[PDB]
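Asker: Here you go, one structure.
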Amino acid sequence: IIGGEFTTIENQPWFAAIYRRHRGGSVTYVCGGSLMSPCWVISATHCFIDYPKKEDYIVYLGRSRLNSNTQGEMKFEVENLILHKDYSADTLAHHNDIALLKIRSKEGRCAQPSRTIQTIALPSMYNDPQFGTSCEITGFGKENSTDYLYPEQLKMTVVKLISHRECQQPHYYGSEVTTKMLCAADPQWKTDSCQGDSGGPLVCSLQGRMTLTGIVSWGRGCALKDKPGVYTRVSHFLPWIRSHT
Ligand SMILES: Nc1nc2cc(O)ccc2[nH]1
């Protein structure tokens, strides 16, 4: 993340760090995601679609830093990884970018909702906070685009929400965000998401409740005058999310 602050997990008690295991050479960070209910995490197919053998991922909850074992984490396999039956990578733009992972400790069970391990609620149907709401993102994403290492502490930032007519400024993303893709960014240029963040959460405040408003997906550069980060628009997906759940 190219924005504000370094945080710790208990301000993010739903974050999901997902790792690939390798043939021999060990384990590299895939993406974030978010804890749904002790059996489930939510993220984006673009992360896994090239490499779909559920058995190579190792996701974590309660982990606070890329390569250090933080206080009281729990480790996970992924009993099933479910990718959207319809996904597509158009130039820059991603489509129906959503995915589910059923975790399972080495023991067969979903996770124990600790202090450092909460669910976050899904949105309700046709109710997304309005342009100009500040929401927040978490990930271990590049700090600077020019960087080729992801940061070693976790990062969080907050980011204002854009309206589809504004984000379809042809000076922005044209007809390529669409009704199910949600733009947001800090009034231009300075904080934003980036690489290896997608699958992270966009968590807006609705009535009182932190609510999984959107899932990070794409954006042309990180922190660019006229280039919003776009985030999947979660309420358009609550059917699929229950009928593959
Ligand atoms: N603005 C923005 N650029 C991004 C690039 C990514 O690979 C993932 C999220 C992003 N958000």
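Shown for chain A, in order and in Swiss-Prot numbering: 179-423.
Determined via X-ray crystallography, 3.0 Å.
Yeah, the Cβs are placed from backbone N, Cα and C, and that goes for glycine too.
Feature table excerpt (Swiss-Prot):
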- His224: active site, charge relay system (ACT_SITE)
- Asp275: active site, charge relay system (ACT_SITE)
- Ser376: active site, charge relay system (ACT_SITE)
- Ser323 to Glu: Abolishes phosphorylation, proadhesive function and ability to induce chemotactic response; when associated with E-158 (MUTAGEN)
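Provide an account of the burial state, proximal residues and distances for the features listed.
Answerer: In the three-state DSSP scheme, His224 (active site, charge relay system) falls into the helix class.
A coil conformation is recorded for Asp275 (active site, charge relay system) in the three-state DSSP classification, outside any helix or strand.
Taken residue by residue with DSSP, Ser376 (active site, charge relay system) is part of neither helix nor strand, so it is coil.
Sequence-distant neighbours of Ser323 (mutagenesis position) (same chain, 6+ residues apart, CB-CB distance under 8 A): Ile180, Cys372, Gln373, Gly399, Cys400, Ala401.
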Asker: Rounded to a whole number, how many Å is the Cα of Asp275 (active site, charge relay system) away from the Cα of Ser376 (active site, charge relay system)?
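Answerer: About 10 Å separate the Cα atoms of these two residues.
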Asker: Which recorded positions of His224, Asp275, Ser323, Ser376 contact ligand 1 in the sense of C-beta under 6 Å?
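Answerer: Only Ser376 meet the Cβ criterion.
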Asker: Let me make sure I understand the structure: which of the active-site residues listed (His224, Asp275, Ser376) has the fewest other Cβ atoms within 10 A of its Cβ?
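Answerer: With the active-site residues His224, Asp275, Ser376, fewest surrounding Cβ atoms within 10 Å: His224.
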Asker: Tell me the Cα distance separating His224 (active site, charge relay system) from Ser376 (active site, charge relay system), rounded to the nearest angstrom.
Answerer: 9
